[PDB]
Amino acid sequence: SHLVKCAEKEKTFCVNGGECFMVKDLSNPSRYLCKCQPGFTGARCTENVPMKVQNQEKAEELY
């Protein structure tokens, strides 16, 4: 059940720099485990979540 890195065809399974791995054992089809970047959510780590005070867009948090 080791975390082997997803092949290129599968590495896109987790986006936004999501480090896609697969639980290598002869039972599951290809169950994924993605070490996603800090501040993402969803199965594919598609939706960003508050890293900063991601609401005060007026505040100089962006730039």
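We number chain A the way Swiss-Prot does; in order, the residues shown are 177-239.
Technique stated in the header: solution NMR.
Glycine residues also receive a Cβ, built from the backbone N, Cα and C atoms like all the rest.
Copied over from Swiss-Prot, here are the features:
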- 178-222: domain 'EGF-like' (DOMAIN)
- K181 to E: Defective in integrin-binding and in inducing ERBB3 phosphorylation; when associated with or without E-185 or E-187. No effect on ERBB3-binding, defective in integrin-binding and in ternary complex formation with ERBB3 and integrins, and defective in inducing NRG1-ERBB signaling; when associated with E-185 and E-187 (MUTAGEN)
- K185 to E: Defective in integrin-binding and in inducing ERBB3 phosphorylation; when associated with or without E-181 or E-187. No effect on ERBB3-binding, defective in integrin-binding and in ternary complex formation with ERBB3 and integrins, and defective in inducing NRG1-ERBB signaling; when associated with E-181 and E-187 (MUTAGEN)
- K187 to E: Defective in integrin-binding and in inducing ERBB3 phosphorylation; when associated with or without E-181 or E-185. No effect on ERBB3-binding, defective in integrin-binding and in ternary complex formation with ERBB3 and integrins, and defective in inducing NRG1-ERBB signaling; when associated with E-181 and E-185 (MUTAGEN)
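In the three-state DSSP scheme, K187 (mutagenesis position) is classed as helix. Secondary structure from DSSP puts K181 (mutagenesis position) in a beta strand. Highest Cβ count within 10 Å among the mutagenesis positions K181, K185, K187: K187.
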